[PDB]
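Peer 1: Dropping a structure here in structure tokens format, bear with me for questions.
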Amino acid sequence: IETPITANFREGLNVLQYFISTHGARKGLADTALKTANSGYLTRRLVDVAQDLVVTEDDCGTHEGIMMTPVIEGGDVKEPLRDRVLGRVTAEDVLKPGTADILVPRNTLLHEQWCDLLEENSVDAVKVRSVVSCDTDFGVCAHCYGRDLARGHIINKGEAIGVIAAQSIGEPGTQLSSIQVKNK
Amino acid sequence: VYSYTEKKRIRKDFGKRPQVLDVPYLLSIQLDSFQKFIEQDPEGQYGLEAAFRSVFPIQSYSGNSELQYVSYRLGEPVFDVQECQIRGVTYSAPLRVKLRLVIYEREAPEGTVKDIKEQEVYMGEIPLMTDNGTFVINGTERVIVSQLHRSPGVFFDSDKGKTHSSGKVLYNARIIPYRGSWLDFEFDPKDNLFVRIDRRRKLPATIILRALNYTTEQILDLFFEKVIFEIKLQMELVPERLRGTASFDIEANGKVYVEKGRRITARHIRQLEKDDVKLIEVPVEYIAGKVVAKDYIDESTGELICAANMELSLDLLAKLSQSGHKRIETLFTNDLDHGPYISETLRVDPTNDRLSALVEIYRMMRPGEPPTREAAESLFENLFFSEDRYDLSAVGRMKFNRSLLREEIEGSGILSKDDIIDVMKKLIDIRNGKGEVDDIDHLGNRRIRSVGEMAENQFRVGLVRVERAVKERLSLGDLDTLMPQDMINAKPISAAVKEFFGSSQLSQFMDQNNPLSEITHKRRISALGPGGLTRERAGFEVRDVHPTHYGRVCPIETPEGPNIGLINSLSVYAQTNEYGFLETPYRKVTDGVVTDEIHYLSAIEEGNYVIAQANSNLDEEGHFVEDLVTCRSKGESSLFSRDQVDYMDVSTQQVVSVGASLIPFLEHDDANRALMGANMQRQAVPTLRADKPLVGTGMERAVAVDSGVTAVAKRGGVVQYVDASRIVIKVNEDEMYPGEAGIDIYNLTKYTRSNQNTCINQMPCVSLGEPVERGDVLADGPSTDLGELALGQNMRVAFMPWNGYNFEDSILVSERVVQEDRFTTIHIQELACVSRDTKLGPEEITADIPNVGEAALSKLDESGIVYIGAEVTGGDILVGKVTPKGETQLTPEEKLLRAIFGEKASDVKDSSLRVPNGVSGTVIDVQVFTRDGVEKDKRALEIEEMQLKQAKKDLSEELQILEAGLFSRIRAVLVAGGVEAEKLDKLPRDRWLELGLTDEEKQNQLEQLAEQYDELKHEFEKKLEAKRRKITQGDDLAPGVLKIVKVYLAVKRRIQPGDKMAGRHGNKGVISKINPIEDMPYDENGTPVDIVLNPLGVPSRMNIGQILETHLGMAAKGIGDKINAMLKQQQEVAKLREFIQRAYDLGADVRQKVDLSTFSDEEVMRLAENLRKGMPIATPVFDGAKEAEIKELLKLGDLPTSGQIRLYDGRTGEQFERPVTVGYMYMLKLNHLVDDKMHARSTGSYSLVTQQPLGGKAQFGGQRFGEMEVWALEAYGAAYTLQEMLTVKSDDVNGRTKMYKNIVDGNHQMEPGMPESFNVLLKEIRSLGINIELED
Amino acid sequence: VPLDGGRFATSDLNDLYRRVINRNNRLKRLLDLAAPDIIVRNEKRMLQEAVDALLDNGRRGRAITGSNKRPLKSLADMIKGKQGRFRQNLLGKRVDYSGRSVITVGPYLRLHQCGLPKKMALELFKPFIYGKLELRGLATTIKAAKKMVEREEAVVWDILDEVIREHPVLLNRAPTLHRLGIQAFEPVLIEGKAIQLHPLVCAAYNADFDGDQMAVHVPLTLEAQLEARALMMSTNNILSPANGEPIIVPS
Amino acid sequence: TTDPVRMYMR
Amino acid sequence: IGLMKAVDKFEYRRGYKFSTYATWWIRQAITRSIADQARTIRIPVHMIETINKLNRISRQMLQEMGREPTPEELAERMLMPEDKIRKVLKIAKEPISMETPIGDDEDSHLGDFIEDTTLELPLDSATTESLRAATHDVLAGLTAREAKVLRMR
Ligand SMILES: CCC[C@@H](C)[C@H]1CC[C@H]2[C@@H]3[C@H](O)C[C@@H]4C[C@H](O)CC[C@]4(C)[C@H]3C[C@H](O)[C@]12C
Ligand SMILES: CCC[C@@H](C)[C@H]1CC[C@H]2[C@@H]3[C@H](O)C[C@@H]4C[C@H](O)CC[C@]4(C)[C@H]3C[C@H](O)[C@]12C
Ligand SMILES: [Mg+2]
Ligand SMILES: [Zn+2]
């Protein structure tokens, strides 16, 4: 509506702006109820697909992985390398930016000190072991997964990571020219 | 200008806008709706008259005999409302109608009358509505909420392009009757008209036309236009039809009229019409696409040259030319304006005649059966057009005619061929582009049906069954000596009516939390229910707030949850139109002056006016002040010149309901919080002593009085007698109705249970020898204080954190609040002990109970029933009953113990009524219901004796009043006929009989009066006998039960942590601590604070209305404090008068004006006494007090205009920095008490088939451990917790007793086993054909 | 089953079963009369309908209805759906040793403990109290212990304080969206009837103090107690499992 | 059709 | 089945149109079928006739006398000791289905509220075991011959 509500709540809304206020509030409450129901259904399906997955080994031994690098959407970078790579296990050696000598050997859990080293050497290319590329059959290995994120250490054999993944994805669900270089 | 009940406490008003319309009677919808039902209507169109005149007369098959309707009436209900509630029976009246069975003769042509028999037949009892809009059905009060349903008529709607990706829109037109079938037309993505009859398979639309005896030629003539050609090869042309793109430009007048290829333009048409062009020549091939209109045959051999609706080709042109045809008629069908939609429907139509169409309809409607001419014809003619099987009600006819743009507002209730044809034409127009579809959620398309209408519908439904039965009986026998009473049974009609009133979705237990909840329950509108949409199948379009709700439905008050927007409340001034549409009042504006005559406008009617807003400044003469006034036109709002407005709003409250008009400073609260505030305000519990709001809106008195809780005077008079239980008023001589004694009595309702187990109690608010006027309140119901609604208490509040004891929404409460019983409530509950008869022998209620060591039998009297007044606690025996049992088959060890100690067996159980654990009240009432063949032990006789005493007393008083009235009449109409001046009292009463005075016109009738006196005496002897027999009659208990004893317990609940409190601005919380009084913050005067609230709850919720209330509350209390001081130092009335008069005239030209110069010193001092706890103040909804006026009123006291003072810490005595906001806020105690919410269990009763714990506090059940909790325990590694919760704790039948024994043996180990639900699953899968087994 | 007042309550299956038998019997009867084949065929069709309605009702035509006007429940309907064996009774049972109440603040608590009402704890821990009473000689038999707890003697409260000492209880709020919606605490006996919840945990549960309620369960076995203490305690769950960030932030 | 009664009638 | 029963037992000699003879047997068969198959707790035919007669007389008395006949009045209008009338009125109507939607919340039904009364409370079983132990101990206190005499007794 082209004419806005110019009165705040310290003043009063007159009887004709309160009607529009009510339009909005009534829409909001119903959309909230919808959000809850839909998120519940998604979470149920997501735990059904992935319930049986468990850590059932300690090292598959594979070398393949996923190349983790900061994600940049056109302009600035909204997710640095630390947040993407923290806690994972390196698949290949991390060479120096000059390619001269290795920085972190291999299969080392990247905790805070290692990430500080990575930032100090200004490296933007780490390859890390992923679940989707795990050799272990009927389960996952503790090194491919990563670390716990709730106990701050490499995950324990036995943990049900599928239920945790489903719940982690599902519970936040209720809460939802020209170029210009800016540096020398 | 102030009523005697309003000169005790005048509430100061800050309203600035004038009042021209008084708030109507609030619950008038219910009363008027039901009054229209049971009411003798001469021109029967309302209620039972309509149903009778519509069903009767029942002409039997062959017309041998017939049954006629004469009249009806309602008898007197056997029990009044109170007796119905006590006894547990419905309050209803018997319906008795006069029927006249007429038997003809089967010999003469007609008009024979062999005989006529008139008889009166009873056909069901109809429940009666009390004088407050409720029904008493089985001892409880029911409310039947109105329903908002789609009006019958015709509605055109599209799917707005949401069924096919093509992007085009499909249009449809539905016809809804009041009862019948739904005839829906629709368009196909291929532009084919289709029709469905009851949401069934589609058919080409034209088929119905064929079923209506229409020929293809006639159909085309109805729908399409004509292009006529003559032969050479000349076409008649009208300039406008070639509106356009021409293959051949023109041949007119020879030379030229327009060039080929170029598109026809407006100037071309203008020149063509100017020249008056009629006929031209065009290429023969140009006529190779057009469609012929009618059939063309050859005269040589009578052969069909070309059929109607057949494509025209060159060869067919040649055949017609050689067949002597000159005139050729085709259909004009362009692409934009006139489309060829019926021609394609004819193409796809297989049927060719009426019979084929009827066969197709019959095959589609009821497949399987072979079609038949007779059956198909009957089915079609009976689908519509038939009175009994189809009705398009008067409202439906009105909307049908008004939608098809007809001037006739009345007509037949059945369809016709014209109606269907016109609806099809309208749909075709909508498709072409001339017209608009309807809005479904418009409040001009939705009407309201209330109790009377629904009840009439169900009564007619029953009457139809009775009609069928009567016809069937009259079919056979055909005997004489048959009265109109063996053919009618009350079971069907009474069954339908009882089903509606007792067990229906729209009839529900009344809300008796407080007066507001009752009022807002009665005036409620529900879209759900029979005949209305369900909840799951309702997307957020009917749930929205349409612009047509402005003044008819409340935008705020609506439940939040599954049905939000499906249940809403009637607005304050809205009333229902004659046809059932909501309408609202507007004050009419002439040329420039705002007149005083109000018109009620409807939703559709209101569209084409411009209505000025309520808060539009007016001159002293009625003229508008501003040149441009902000008013809302058809759909939107904007500025309009003062010279083009014709209506104005009648008030600023008319947009909100009664619930939301009680929230002060509603403009400053967010809409979400206002919604919550109204919803919670309906839930407050009445407290021990009522406390009027210090800050209100002026709607309190209307709500309190228009509800039935209070006792209001019927006629003026002087209070002759007052008491805790009755008020006797001595009417004025101006309202005497000379036949009357002249006094009226009001019997107050003392402590009684409500639907919610709360207390209902009326206490007088008048005093002996005090004047009253009609309309004044004589007694205060629950939650009213001197006639004003009072739902809570005004507490002294401070906004500050204070140590995390109000962390999220918790509330910190002083102990002086608890000491003073400010939020103490009374709850009354009834417990029943039923003694039945078993196959082993009847149960007996007795004081000799086995295995009771005589300690618990102290409260029980000699008959085994607790004493009245006894203070009981959990586990105490209320009624002592025992049940016989068998032999019990002792174990080999109990035998040894019995042999050692020689203890004997019982042979009777200990099934007795005992107080449920955790409840501690006093017994306030016991009542016993015995069967008609039982002994009536001593306690029942004692209860009967006291009842007889009370009844005799009451009847005696009523008889004496009647006798006094009759003797006063003897005196007044015998003031002549014998001089007796001093003898007025010399003779005894049985002799003011023969008084008199100087002969005059007031002589006449001693014989008549003496006869009437004896008649009264004998009548009241009969009345005494009737009430005695009604007291002493046995009850009709449910079969098998010998007797019942009901005990009423009155508990008094105090306030404690866990109880939920709230204000009016949607701000709620749970009490967290009861702080000692010396730990609360205090100010430099020493006064502590009652409650400490959190300031972090305001900013994020934007419900700052509460803050203003607090500020204003402080101001109000300040005034009271000042008065109190002047009233404690015994100041002379001059100073008190000066101050109170100064405080009643503040603000900027407010409307309210109170002149204390006209108050006698007694009046002023009584007012000052009522104002010493704070001066009440009114802040109407959208024109309230402004912040400047609050500051000014604070200054009138001695308070700081900031509203903030400096507070000290009770614990340390150090002052809090940065002063805090303290004031007075009105707090409510919601009906969510932690007493009713705490629950625990370790072991109890288990279900029957799947042996798991039952559910519910009442059943001592367990807590669901659902799927989500199982996932949570799987996310952890907790595999032993999960296993114990799945087997040993729930349904591992022999693994849970082992666990119990292990626990009591100090060994914490489980031997789980397998749950008993998996075994049920295996047996049920195996009881199908499958073979599921456990492999080893 | 017999209800109070000489009135029975029955399952729908009985009804359905009866149908079958009736029609079946009639068929066996009809074949003994050598009836015309039209009647026997009609009876066989009716028997097929009866058996089909028994096994799965409302799937081969119209659903048979009871004395009410709602369809009967068949063997197939007793297994499927949210109100069926699998969903409602094999995953989602109700539980003993459980209670619920309204939660308040209690800002004095430590992160690992909660406030539990005396009246609730005297009910959840009843067998443990019986064991203690009969083990310490205060009660001669289990019946005597039941009497003592019913009367609420003075020693009962001391035995209760001794039984609750180091015995976790699981608290749960109804929408368990993630695994931090169940947590184990050490009870602290309080007065009143409201549970007291440590403030720093409220974000994990998504709980405010304007009317919310919680359910409390007590683990019985030794393994369940050790799992509550080692896996589910609130002093072990201070990091979120969705991201490594703390979930014990002051609010 | 699906109704046994319909088939019997036929 | 009733038409088939008539046919075999019909005669043209009596010269009575067939429908007249058939209708009686057809109606008799249908009525006996209703008496047998209709109820889940089968009630004999004579008791069914008694109930139907009671209903007819109650209908007549409701239509004529006014409010409703009482068991005493019904017994008077009929001819029974008035204690038989009580039993006939007490004959239970059709059982309530255990799936009747009482719950009106979480789709709860009547069957969820009916407990199992044949179970033994765990405290009862614990007491039984405790009594067994106590009796064992007491008998062990006594000598052997008397112990076994009591045990076998
Ligand atoms: C009506 C809303 C659903 C539910 C509350 C209604 C629907 C039918 C009601 C039962 C029967 O009517 C009669 C039964 C026997 C006695 O008469 C009283 C008890 C009895 C079990 C009733 C309990 C309850 O009242 C029922 C289940
Ligand atoms: C929503 C809560 C309804 C509840 C107040 C009332 C309404 C009808 C009551 C049931 C019926 O009487 C039928 C049974 C009678 C037997 O004695 C065993 C209990 C039984 C299931 C009753 C339990 C409870 O009392 C019910 C559910
Ligand atoms: Mg909350
Ligand atoms: Zn791996």
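What you see of chain A is 755-930, 948-955, where the numbers are those given in Swiss-Prot.
Cβ from N, Cα, C; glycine included.
Swiss-Prot lists A:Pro758 to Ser or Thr among its mutagenesis entries, and the accompanying note reads: Resistant to antibiotics salinamide A and B. Record note (Swiss-Prot) on the mutagenesis of A:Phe763 to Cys: Resistant to antibiotics salinamide A and B. Under its mutagenesis annotations, Swiss-Prot gives A:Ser775 to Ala the following note: Resistant to antibiotics salinamide A and B. Among the features that Swiss-Prot reports, Zn(2+) 2 binding site is placed at A:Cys814, A:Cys888, A:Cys895, A:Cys898.
Locate each feature and note its surroundings.
Peer 2: The C-beta environment of A:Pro758 (mutagenesis position), restricted to residues of the same chain at least 6 apart in sequence and closer than 8 Å, is empty.
The Cβ of A:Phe763 (mutagenesis position) lies under 8 Å from the Cβ of no residue that sits 6+ residues away along the same chain.
Residue environment of A:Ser775 (mutagenesis position) contains 18 other Cβ atoms, counted within 10 Å of its Cβ in all protein chains. Under the DSSP three-state reduction, A:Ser775 (mutagenesis position) is assigned to helix.
Taking all protein chains in view, 27 other C-beta atoms sit within 10 angstroms of the C-beta of A:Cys898 (Zn(2+) 2 binding site).
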Peer 1: With the Cβ atom as the reference point and anything under 6 Å counting, tell me which of the recorded positions (A:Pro758, A:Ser775, A:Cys888) are near ligand 4.
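Peer 2: By the Cβ criterion, which requires under 6 Å to ligand 4, the hits are A:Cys888.
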Peer 1: Can you name every residue in this chain, apart from A:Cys814, A:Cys888, A:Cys895, A:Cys898, with its Cβ inside 8 Å of the center of the Cβ atoms of the recorded Zn(2+) 2 site?
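Peer 2: Going along the sequence, the neighbours come out as A:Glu811, A:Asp813, A:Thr816, A:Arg883, A:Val885, A:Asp889, A:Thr890, A:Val894, A:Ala896, A:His897, A:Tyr899.
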Peer 1: Pick from A:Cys814, A:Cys888, A:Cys895: which of these binding-site residues has the biggest number of other Cβ atoms within 10 Å of its Cβ?
Peer 2: A:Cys895
Peer 1: Three-state secondary structure of A:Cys895 (Zn(2+) 2 binding site) from DSSP?
Peer 2: strand
Peer 1: To the nearest whole angstrom, what is the C-alpha distance linking A:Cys898 (Zn(2+) 2 binding site) and A:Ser775 (mutagenesis position)?
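Peer 2: Computed Cα spacing between A:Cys898 (Zn(2+) 2 binding site) and A:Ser775 (mutagenesis position) is 52 Å.
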Peer 1: If one measures from the C-alpha of A:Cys895 (Zn(2+) 2 binding site) to the C-alpha of A:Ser775 (mutagenesis position), what distance in angstrom results, rounded to a whole number?
Peer 2: 55
Peer 1: Taking Cβ atoms only, which of the recorded positions A:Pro758, A:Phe763, A:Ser775, A:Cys814, A:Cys895, A:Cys898 fall under 8 Å from chain E?
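Peer 2: Listed in sequence order, the recorded positions near chain E come to none.
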Peer 1: I'd like to know which recorded positions lie near chain B: of A:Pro758, A:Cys814, A:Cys888, A:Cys895, A:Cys898, which have a CB under 8 A from one of its CB atoms?
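Peer 2: Listed recorded positions passing the 8 Å Cβ cut to B: none.
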Peer 1: List the Cα distance (Å, whole number) between A:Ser775 (mutagenesis position) and A:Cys814 (Zn(2+) 2 binding site).
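Peer 2: Cα to Cα, A:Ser775 (mutagenesis position) and A:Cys814 (Zn(2+) 2 binding site) are separated by 60 Å.
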